[PDB]
Amino acid sequence: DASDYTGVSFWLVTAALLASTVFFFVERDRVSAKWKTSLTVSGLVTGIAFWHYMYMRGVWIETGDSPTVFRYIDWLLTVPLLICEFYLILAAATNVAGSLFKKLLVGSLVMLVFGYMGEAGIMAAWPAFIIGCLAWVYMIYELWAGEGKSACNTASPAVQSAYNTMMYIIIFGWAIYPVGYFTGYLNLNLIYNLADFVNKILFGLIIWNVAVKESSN
Amino acid sequence: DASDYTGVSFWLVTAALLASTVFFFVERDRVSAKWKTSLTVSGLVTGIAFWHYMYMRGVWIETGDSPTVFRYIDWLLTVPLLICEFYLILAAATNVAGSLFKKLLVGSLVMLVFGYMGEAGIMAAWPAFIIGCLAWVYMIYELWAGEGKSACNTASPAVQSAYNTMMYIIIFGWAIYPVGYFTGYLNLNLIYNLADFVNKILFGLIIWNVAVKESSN
Amino acid sequence: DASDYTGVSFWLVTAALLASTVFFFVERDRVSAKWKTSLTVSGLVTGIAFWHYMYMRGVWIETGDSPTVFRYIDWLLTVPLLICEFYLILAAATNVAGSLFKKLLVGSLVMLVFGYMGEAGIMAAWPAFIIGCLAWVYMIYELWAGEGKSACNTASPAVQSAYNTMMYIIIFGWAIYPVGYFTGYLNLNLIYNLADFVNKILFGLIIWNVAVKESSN
Amino acid sequence: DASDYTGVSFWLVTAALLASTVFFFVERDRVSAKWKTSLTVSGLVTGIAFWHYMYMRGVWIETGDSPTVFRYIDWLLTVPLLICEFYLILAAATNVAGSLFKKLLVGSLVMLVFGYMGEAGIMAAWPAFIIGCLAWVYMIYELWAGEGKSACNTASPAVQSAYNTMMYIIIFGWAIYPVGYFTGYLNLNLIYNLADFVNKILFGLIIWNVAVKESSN
Amino acid sequence: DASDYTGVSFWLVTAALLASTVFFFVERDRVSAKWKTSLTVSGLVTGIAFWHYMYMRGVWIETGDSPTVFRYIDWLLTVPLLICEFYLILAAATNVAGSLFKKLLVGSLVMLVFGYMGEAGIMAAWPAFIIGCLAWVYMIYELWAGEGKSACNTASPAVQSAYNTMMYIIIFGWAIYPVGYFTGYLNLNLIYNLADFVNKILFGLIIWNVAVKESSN
Ligand SMILES: *C/C=C(C)/C=C/C=C(C)/C=C/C1=C(C)CCCC1(C)C
Ligand SMILES: *C/C=C(C)/C=C/C=C(C)/C=C/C1=C(C)CCCC1(C)C
Ligand SMILES: *C/C=C(C)/C=C/C=C(C)/C=C/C1=C(C)CCCC1(C)C
Ligand SMILES: *C/C=C(C)/C=C/C=C(C)/C=C/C1=C(C)CCCC1(C)C
Ligand SMILES: *C/C=C(C)/C=C/C=C(C)/C=C/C1=C(C)CCCC1(C)C
């Protein structure tokens, strides 16, 4: 109807994710070869999201409920790529070793695994939340004062601005999901749909903007 | 049948939108890198429209009625991109700051939100219509004598002609929708389908024409 | 079965239209930027046809009958593009004003509208047929001795040969449809399906041939 | 099950045809503009096959039986393109008139039409088989010592090797289908599925190999 | 549910394979013409997998059980391409005859055929396993000290590193499947799904990495 505001959000975010996927896959012509992968991922991320969003919608239509499990699946598939985007832009703008890529991947996977263990009752909720937040804070530290920051200090000002915007997205927009787990273990689907709009579309648009700016200039 | 003239329009506009989407995504080869995004959007707009048009048709088949709500959804997704097209062509033809982009986006979002609030009964119909028309007139003023006009005054004559045609489209073709809300709060689906044909296909064709002309010349 | 020869034709023409759509959209790599649009349209035409052909097949399977109305819909969408192809090849080979484009579009639309009015009983059959044939003959005259002929006289011999072949297609292959209306207002689906094979696939292949020849040479 | 070996073949050939279609449409980047069409066709052929293969599978699932009629439809669509491939490679490697294209098209169409007339009982089986085999042998002669051979004698050794391999495919792999008609008018679906694997995938791979070799060298 | 861990894996691997297919087909822009085919295959492999994975999921939903037979079908289609990847990278980096390609293809086909004969009871399980493992070991030897190793010794260090990583993947990740047949003839679906994740996605990513590195450098 006009009062649930959940199915509607579902449709809005689904169409926006489809459009973002097509946009990121099409706008690789405006960027150099070094930024193509970055854009490819931005597109894959949004495409995976859409795919899973579709299934969340089918399950919601059949028996309305939370797709948390599926939302751990998509997350399992998309959060690693979103955290790799930092390594991709650093590799396209300067010299980065790849140990940053490995440690970011490990941190994101550990965070998601412990979050799911807390969600399904396999592990105690408070320790699982603590370990997930520790992995999240470790990723934040690696992007703030670690290998990522050291590699970013040797990049152009446009790349540095994009890196700062992406880091602030990781700090604040990603903070919604741990706030949800906290609240749920102590509406949600609508908040998660909107969260994605920024986390997946605005993130990719920041990457696309810096890539197009660098390739033109 | 042959007398409703509504489902038929639905099929006509749906096929035209599909064709326009493919055309805009394919004809990016004829334009320079500066115009590619403009064409990408023209394609995304028409594509989103088609997508939502499909759902409007399924809902009409199941239980015939107005898709207003969905038509606020697609609009919510397409009107910002259509109003961004001005910024995109100005950026591809001359130097434009981006404050124009921000203010156009804010104005379009405010207009659509107040229109929906008037449509759903959340807010009083007359104040909602007044605020929506004020946002529309503010966008018209920004394109007529504001930052958009100032940026257009430093462009080539072909870009100026395209900008004037797009502005007149915004003034007149977009005027149909507030006329509908007025009439409905004081046939409609057919008028809205035809409205789109011009607002979404002719708009994109004007953009495509100016982009191809500039890229060849 | 093996005796209707109608559903079979439907499948043959549907697959041929799909293959032609893919061929035209793919073979734009072999042509210069000036001919890309021409090929894009040839592809869109065939694609729209396929789309509508699909629906004609669904309706025929559900309740076998004539899709005339839908066949006025697709025609409404494809005949303008087919007649525009003349303007597109003239623009890609020489200087043509565009008044030719406008007058061809108006003539084709008037012809189709009056044909539908005669088909649905809105207007008297004989006057509607007379007006439609007058619009058709006016288009033929414009292509034979008018602005189209004047623009074609200043083109390369290959473009002139393609223009003559397309004009003879317009004269003879398009003559089937008025012969059908005459016969029906004084088998048909099979004749219309075959008609399309030449009108839509051979037309586009003539355009593709001249475009590839000019781009290579 | 695991003993029919027909539905399984169907799945194997369907997936292989899909993969070949994608491969041929994608690998046009490795070839020059002169070979693009050749690859386009190789792709269209496999794509049409897949399309029709799908329907053959739906009909087999609904009421298991021979899709001969449909197999005359696809053949009607694909055999002309496969026999045109000779003209396409000769045109991309040397000067060929096009009378070869016309006579190959006529011969293939006559062969298929008489084969279907013999299959449906419209014409006597033995005369229809004789006329079809005469058309097939005429095509073989035109490729062996006719205009095709004359054009091939003025080509590079790689093109000559590809032409010889394609001609031997026409002689031997195509010989399965007349052997089937003979046997059936005096298992089969499995033999026809495998036949296609070579006739449609190996043929296109020979064309792709020679095109890539010539374009690189 | 949340305890089967099989259907979930199915969804995870299906989405990952789709994403990998799109990634490998899209990232051909970053590589030279010599590596395009390599990437094309990496994409086709993953694509075919996805396709078959879909059907495995439909069969599992309808009547839950092992898709071994279908898993011999996809394997029949994908293992040859995966083993051809060695020849493709060797051809894109140095001079390789093609006898390596032929012998690898024959070995993979023999291995799969004997494995299926052991699985279906056509041939005795122990002799079929012995012959399949002999073919596998022959392929390993050809890649370790045969024509493949001889061709790899004359390649750049990056290509040699990629070749070594792919060879170790063949040695260890491919060892899961014979270990399954052993265990089943003396959980499995989950192990096979994960096996694929590495065998099909990591293999293609190694190829993509070396191709992009060589093309940029
Ligand atoms: C597109 C989806 C995104 C970006 C999801 C991000 C999710 C997280 C950052 C989740 C984090 C969690 C913790 C930090 C600890 C508690 C459990 C989680 C999984 C909710
Ligand atoms: C493709 C759809 C388009 C371009 C839709 C445009 C819609 C508008 C300009 C709607 C405007 C309205 C007002 C100005 C005030 C009253 C309420 C609205 C939302 C109908
Ligand atoms: C792909 C479809 C094509 C090219 C259709 C062409 C249709 C016409 C040229 C129809 C012409 C008619 C008249 C000239 C007068 C009588 C009514 C019509 C609409 C049948
Ligand atoms: C992909 C399908 C192909 C290449 C089919 C080829 C079919 C033929 C060469 C059929 C030939 C026949 C004759 C030569 C005479 C008897 C009847 C036919 C149609 C079976
Ligand atoms: C994507 C699928 C892949 C890479 C599958 C690989 C499968 C094998 C290497 C199977 C090997 C077998 C033997 C070596 C002997 C016993 C039977 C088989 C077929 C299980």
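Per Swiss-Prot, chain C residues shown: 25-210, 219-249, in order.
The deposited model was determined using electron microscopy, 2.8 Å.
A Cβ is built for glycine as well, from the same backbone N, Cα and C atoms used for every other residue.
Swiss-Prot has this to say about the protein:
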type	residues	note
MUTAGEN	C:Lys58 to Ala	Reduced GPR photoactivity by about 30%
MUTAGEN	C:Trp59 to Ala	Reduced GPR photoactivity by about 50%
MUTAGEN	C:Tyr96 to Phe	Reduced GPR photoactivity by about 50%
MUTAGEN	C:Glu143 to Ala	Reduced GPR photoactivity by about 50%
MUTAGEN	C:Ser180 to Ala	Increased GPR photoactivity
MUTAGEN	C:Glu246 to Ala	Increased GPR photoactivity
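Distribution of Swiss-Prot features across the structure.
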{"residue": "C:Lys58", "record": "mutagenesis position", "DSSP class": "helix"}
{"residue": "C:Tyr96", "record": "mutagenesis position", "DSSP class": "helix"}
{"residue": "C:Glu143", "record": "mutagenesis position", "DSSP class": "helix"}
{"residue": "C:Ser180", "record": "mutagenesis position", "DSSP class": "coil"}
{"residue": "C:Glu246", "record": "mutagenesis position", "DSSP class": "helix"}
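By the rule that a residue counts when its Cβ sits under 6 Å from some atom of ligand 1, the mutagenesis positions C:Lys58, C:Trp59, C:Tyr96, C:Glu143, C:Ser180, C:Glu246 yield nothing. Of the candidate mutagenesis positions, C:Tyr96, C:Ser180, C:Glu246, the one lying closest to C:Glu143 (mutagenesis position) when CA atoms are compared is C:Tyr96. Taking the C-alpha atom of C:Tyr96 (mutagenesis position) as reference, the shortest distance to any of the mutagenesis positions C:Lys58, C:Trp59, C:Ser180, C:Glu246 belongs to C:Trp59.
Gap of 8 unmodelled residues flanked by C:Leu210 and C:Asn219; Cα separation 17 Å. Of C:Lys58, C:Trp59, C:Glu246, all annotated as mutagenesis positions, the residue with the shortest Cα distance to C:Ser180 (mutagenesis position) is C:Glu246. Comparing local CB density within 10 A for the mutagenesis positions C:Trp59, C:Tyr96, the maximum falls on C:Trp59. For C:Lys58 (mutagenesis position) paired with C:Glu246 (mutagenesis position), the C-alpha to C-alpha distance reads 10 Å. Note on C:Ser180 (mutagenesis position): other Cβ atoms within 10 Å of its Cβ, all shown chains, come to 14. Remark: C:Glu246 (mutagenesis position) has C:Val55, C:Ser56, C:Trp59, C:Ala116, C:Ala117, C:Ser180, C:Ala182, C:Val183 as non-local neighbours, by Cβ distance under 8 Å and separation of at least 6 in sequence. Every protein chain considered, the tally of other Cβ atoms within 10 Å of the Cβ of C:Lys58 (mutagenesis position) stands at 17.
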